[PDB]
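K.L.:
Got a structure for you, written out below as structure tokens; questions coming shortly.
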Amino acid sequence: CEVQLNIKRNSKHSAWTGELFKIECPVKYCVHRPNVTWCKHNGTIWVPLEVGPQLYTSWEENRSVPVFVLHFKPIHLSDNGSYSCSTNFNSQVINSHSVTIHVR
């Protein structure tokens, strides 16, 4: 068992502006659940994603593997971009592959 963030490589999804939309980060862990955070690429680097009245997170256990979720309520054109999840757990940084969202 090793803590892993399991977004599939090359993940890509499209959404429509104004829809309630979500992206998911499956998390494999061994004993305690890590504090996971979302990041969004700003064109040159990955930066922590700011949440607020229309962007929030949750954990779903209604599955085989727990899933950390980012919910856009609703999603906007400005949300187009590449996202990943990461965690500082124990003594290292664990990262995931990115999911690219294209908003129409």
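Chain A is numbered as in Swiss-Prot; the shown residues are, in order, 40-143.
Any Cβ shown, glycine's included, is placed from N, Cα and C.
When I checked Swiss-Prot for this same protein, it listed these features:
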type	residues	note
MUTAGEN	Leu44 to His	Loss of interaction with TNFRSF14
MUTAGEN	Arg48 to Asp	Loss of interaction with TNFRSF14
MUTAGEN	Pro65 to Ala	Loss of interaction with TNFRSF14
VARIANT	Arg143 to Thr	In strain: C57BL/6J
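Can you walk me through where each of these features ends up in the structure?
P.N.:
Neighbour density for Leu44 (mutagenesis position): within 10 A of its CB lie 21 other CB atoms from the protein chains shown.
A C-beta separation below 8 Å, combined with a sequence spacing of at least six in one chain, links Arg48 (mutagenesis position) to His136.
Listed in sequence order, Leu44, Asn45, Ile46, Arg102, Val104, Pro105, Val106 are the same-chain residues at least 6 apart in sequence whose CB falls under 8 Å from the CB of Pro65 (mutagenesis position).
In three-state terms derived from DSSP, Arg143 (variant position) belongs to neither a helical nor a strand segment and is classed as coil.
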K.L.:
If one looks at the chain holding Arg143 (variant position), which residues at least 6 apart in sequence have a CB under 8 angstroms from its CB?
P.N.:
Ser53, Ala54, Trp55, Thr56
